Structures are given as C-alpha cells and as structure tokens.
Amino acid sequence: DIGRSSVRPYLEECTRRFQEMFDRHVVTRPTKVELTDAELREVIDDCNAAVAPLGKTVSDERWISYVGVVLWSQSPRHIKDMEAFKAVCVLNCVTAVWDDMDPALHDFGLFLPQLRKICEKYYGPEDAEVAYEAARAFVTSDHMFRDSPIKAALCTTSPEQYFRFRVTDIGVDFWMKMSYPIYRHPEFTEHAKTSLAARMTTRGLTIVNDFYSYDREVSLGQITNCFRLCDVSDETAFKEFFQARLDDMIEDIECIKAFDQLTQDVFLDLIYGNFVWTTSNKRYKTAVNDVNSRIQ
Amino acid sequence: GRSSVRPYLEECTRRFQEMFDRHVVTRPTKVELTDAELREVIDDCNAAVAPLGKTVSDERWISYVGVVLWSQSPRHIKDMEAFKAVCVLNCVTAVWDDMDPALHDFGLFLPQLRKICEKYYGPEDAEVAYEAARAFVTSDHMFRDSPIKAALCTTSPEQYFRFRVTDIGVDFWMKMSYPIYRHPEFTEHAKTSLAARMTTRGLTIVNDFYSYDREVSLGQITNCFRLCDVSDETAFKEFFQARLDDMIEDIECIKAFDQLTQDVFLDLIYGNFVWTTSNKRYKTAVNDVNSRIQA
Ligand SMILES: [Cl-]
Ligand SMILES: [Cl-]
Ligand SMILES: [Mg+2]
Ligand SMILES: [Mg+2]
Ligand SMILES: [Mg+2]
Ligand SMILES: [Mg+2]
Ligand SMILES: [Mg+2]
Ligand SMILES: [Mg+2]
C-alpha cells in the first residue's frame, strides 16, 4: 500500500550516496555533448519521422527529455563519428517512445521499417545491420514481455534473475551495439558484440534508473524495478537492500577498471553520466506529472 | 595435491544427478546420426581445421560432438541440416579452444566457419550463426593472457559467470541452434541472449567441476572452483552447495518460459551433464584425446 508506494523518504540520502560512490570510485566527471540547434532539429525531425506512422505527436520538450541520456552518457573525449552519435540519439528516443506506449499500439509492420531507415541513413552497411538487429530485438523484447509470466518470474525471484532480464530490457545491450561506431575502437567493438560490455554496465545503469523511476513505475503497475524486491516501507530493510546494490555497483566499476583505458572510459562515462542525467529529468520527479504517463 | 577435486567426484556426481531428477525430471535423449551424417560432419570438421595444420582423430571429433548429440532437444527437432551445422561448428571451435594461440589463424579459419554456415543455414541464419562463431573464437583468443580474464574469474561468482555467458560458448550455441527448432519464442530469446544467460550457470558449474583437474594442470584460470579452496572439505562443501542453489534457482525460473523453450533449455543443461560424466576428456588431466600439445 501507499506506505510502500514511494521511495521519496530516501530521495535525498540515496542521491548523496550515489554521488559519493562515483566520486570515490569513478572520479572522472561525465560531460555533455552539445549539438547545434540545427543538429538537435535534425535529430528531432528524424524522431518525428519514425513515430508518425504510429499516429502520435511527440513534443520537442519530450524529445529533448529523452535525448539527454545520450548527450550525458556517451564519452565525448573518444567520439570519432558524429553521424553514429546522431543515430544513437534518434534510436534511443524513438524506442523510448515505444517503451512508453501501450502495447496494443505496437505496430511492428509500420515501425520496424522506420528503424531500418534510421540505421541505413547514419551507419555503414555492416554497422547498420548490427544497430538494426539490436533495435529490433529491443522493441520486440519490450512488446514480448508486457504481462509475460517470464518477466513476473525474473523480476520477483532474486536480484540475479532481475538483472539478467535487464541486460536486454533496459536497452544497454542495444546501446552498446549501436554506439561502437561512434568510437571505432576495436576492443570496444568486440565487447559490444559479445554483450560483455552490456553485462558489465547493466547493474550500474539499472540500479540508478530503478531508484529514480520507482514512483512512476509502481503507480503504473510496472514490475520491472529491483526495489520491488525489498520492502521499501521499512527503513532498515531498504537501507540494507540499497547498500547491497551500491556494493554491486562498486564491484562492477572496479572490474571495469581491468579493461583497456578507452573501453573503461566509455563504460564509466555511461554509468556516471546516466546518473547525472537521471537526476535532472522531470520524468523522474513525481509518480505522475504530465511529462511521464499520459494515457493507456 | 591441491589442484584436484578427485576426493569429491562420487558425491558431487550423485548430488548433481539427484538435483536434476528432482527439479528437471525428464531426461535427455541422445541423437542418433546415421553413418552418412556422421561422416558428413567429420569430413566438414576436418576440412575446416585443415588450414590450421593440426590433425584431429575421429576419436577426438567423437568426443567433441557428443555434447551436441546429448544436449539438444530431440523431440522438437525440425531441421537436421541446422543440427549438423551445430555439430560441425561446435567441434571446430572446440579444437580452437584447445589450440595454442600462436596457431590461431583468423585469415584461414574464419572463412571455414563462413562456409559451414552457408552450407546448412538459410540466409539470415547463416549470418547469425557466423557472427556468433566469430565472436566465440575471437573472445577465446583475445582473453588468453588477459588482465580482464583474471579480474572476472577471481573477483566473485557473479563476475565469473558474466564472463562465461560468452566464454563457455552458450551464447554461440543458442544463436546457431534456434534454426533446429523454428520456434519463434525460442529464436527471440536466443537473439537477445536471454536464452544463454538462463543456461550459463547450469552448464558452467557442471563443466567446471569435471574439467577442473585438466584446467589447473594447464594453467587455465577460467573455472569457478578456483574461487574456493578445494583442499578444504568444509569450504568446498559450502561452495558446492551455493552452486547447486544457483542451478536450482535458474531451473525453476526456466519453468516460467513456454513449454517448448523450457524443454530446450533444460535438455541442454541436463544433457550436458550426462555427456560430461561419460566424456573421456574429463577422465584425466591431459590425455591424448584432449591434449592441446605445447612447449
Ligand atoms: Cl514493466
Ligand atoms: Cl582459461
Ligand atoms: Mg522499459
Ligand atoms: Mg519504461
Ligand atoms: Mg525505469
Ligand atoms: Mg574455453
Ligand atoms: Mg576449454
Ligand atoms: Mg572447462
């Protein structure tokens, strides 16, 4: 019940502890990519050009709120392909719309060609297929698991089962497989394609997202959130659960430091940058305001 | 003696089997190949690894291929050409897994993997199977003397099994096996790698226990039982129970999948155990079936 329906009492302390953790384990700050107004407008118009078959209009402010994760969580010091950057901007945004849509509106025949059109505009032939398959797999997974028994089992059993589901469902495998062309770094490209890149970063992305999206998701009956494993109405059990998740994040980050310099740079900018964006998006500042729910 | 799980061999085998009978229930069935299929498979295996210069005996091929014969899901098979492809791809990449890396020639071996995939698979599936084979052999190579491998295999069971999702080859297996079944739900789980992540621990814990002696004699660190002091019967006992607990949890969550997919997942884990307990490979440290000869 409502005594369990929000993580608001822990908002300030957990935000502080998240930042404390990154300052002591990552150290290097994330950094915005600033697109021009023309580049931002190109991205947005391509976004509108992808969801228009599905019928709905999406405001500039909604697009800008979706695209911030790409602006904050890539690795600017290592970028070599700004066309691949813009592709990740568009692909991220249009599949976030899909993630927010009611499944009865998931028209694959109309939407999948639009995803391919994006990948072919921005990527070479081989990259286009890799980016497109991951986009296809991501939107199919989100459709697949709406009120699936599989999701219920994997989210309610253990943190191990839940994070295993999230390697795909949170979109990080997709992210890696559309982002390696930005960097054109051979080791990073191989970790992206084995999905080791996604598995190394899944928990740090997921735990942060789950904390700040918890209120919205429970109000909408969405079960894919690790803090639904613990009783968030008891401070003691919550704090103990939360420390376990910080420990998870720390172990991952320290193992990431065994990767080569450029690769760990990208991995860590992703995790820390997602945190910075997540704490500045109004999507995650009520259960249900007008920038995150709508309609069903 | 410190690198051997020999004192634990009988009890752990019994406990493994008891676990499967209780939690899986239905046993695996071994695929019978005719003489012509088996000779087609071995001929293509030899043709594929010939440019790497190391002869491989029929007996060695048969030892590699048994895992495919035992760990697929016979009552759901629809495409025996894809089945034969998995036989060949499994065996040739197992030889690669047993090669000194100085003999890894990607320029000679990668086109042999492509030629196998194009023979047995439709056009999309040949790409999916080829990429996963490429991913597997490249990973085995690039992690051979690697601080990344050291970190993931020494830190925690959690980091270890994360590396094994790729390293043991199960993601490869799923991406080349889905065409055998033509089951739409199974094909998607294969392509997201959820299939692989559900089955990794049950495959890895079994294989690790029985390949431990061989691996530590060859200086191979990719084995979860190197996380515990196998010379401490109390510490080993507690560790082994924790790994059984991991297998049980995975298996009970697999049962939430649709009936066919769950048959394929559980046949894979249990069939692998049945094959492993009768593979000669695992019966010495290094024997001249599974020798990767060196130095
Ligand atoms: Cl959900
Ligand atoms: Cl190894
Ligand atoms: Mg989602
Ligand atoms: Mg969502
Ligand atoms: Mg969320
Ligand atoms: Mg190996
Ligand atoms: Mg091996
Ligand atoms: Mg082994």
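We number chain A the way Swiss-Prot does; in order, the residues shown are 12-307.
The backbone N, Cα and C atoms fix where each Cβ goes, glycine too.
Pulled from Swiss-Prot, these are the features on record:
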- A:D110: Mg(2+) 1 binding site (BINDING)
- A:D110: Mg(2+) 2 binding site (BINDING)
- A:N220, A:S224, A:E228: Mg(2+) 3 binding site (BINDING)
- A:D110 to E: No change in product (cyclooctat-9-en-7-ol) (MUTAGEN)
- A:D111 to E: Abolishes activity, no product (MUTAGEN)
- A:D113 to E: No change in product (cyclooctat-9-en-7-ol) (MUTAGEN)
- A:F149 to Y: Abolishes activity, no product (MUTAGEN)
- A:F149 to G, H, L or V: Produces cyclooctat-9-en-7-ol (MUTAGEN)
- A:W288 to G: Produces 3,7,18-dolabellatriene (MUTAGEN)
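Taking the features listed in Swiss-Prot, we show where each one sits on the structure.
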residue: A:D110; record: mutagenesis position; Cβ neighbours (10 Å): 14
residue: A:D111; record: mutagenesis position; Cβ neighbours (10 Å): 17
residue: A:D113; record: mutagenesis position; Cβ neighbours (10 Å): 10
residue: A:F149; record: mutagenesis position; Cβ neighbours (10 Å): 26
residue: A:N220; record: Mg(2+) 3 binding site; Cβ neighbours (10 Å): 20
residue: A:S224; record: Mg(2+) 3 binding site; Cβ neighbours (10 Å): 20
residue: A:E228; record: Mg(2+) 3 binding site; Cβ neighbours (10 Å): 18
residue: A:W288; record: mutagenesis position; Cβ neighbours (10 Å): 21
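Listed in sequence order, the recorded positions among A:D110, A:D113, A:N220 whose CB lies under 6 angstroms from an atom of ligand 3 come out as A:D110.
A straight line from the CA of A:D111 (mutagenesis position) to the CA of A:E228 (Mg(2+) 3 binding site) spans 11 Å.
One way to see the shell of the Mg(2+) 3 site is to take the Cβ centroid of A:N220, A:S224, A:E228; the remaining same-chain residues with a Cβ within 8 Å of it are A:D221, A:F222, A:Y223, A:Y225, A:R227, A:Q233, A:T235, A:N236, A:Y295. Across the fold, the C-alpha of A:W288 (mutagenesis position) and the C-alpha of A:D110 (mutagenesis position) stand 18 Å from each other. For the pair A:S224 (Mg(2+) 3 binding site) and A:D113 (mutagenesis position), the Cα-Cα distance reads 18 Å. A:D110 (mutagenesis position) carries a helical DSSP state (H, G or I). Not one of the mutagenesis positions listed as A:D110, A:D113, A:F149, A:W288 brings a Cβ under 6 Å of any atom of ligand 5.
Here A:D113 (mutagenesis position) is positioned 14 angstrom away from A:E228 (Mg(2+) 3 binding site), judged by their C-alpha atoms. A:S224 (Mg(2+) 3 binding site) falls within a helical segment according to DSSP.
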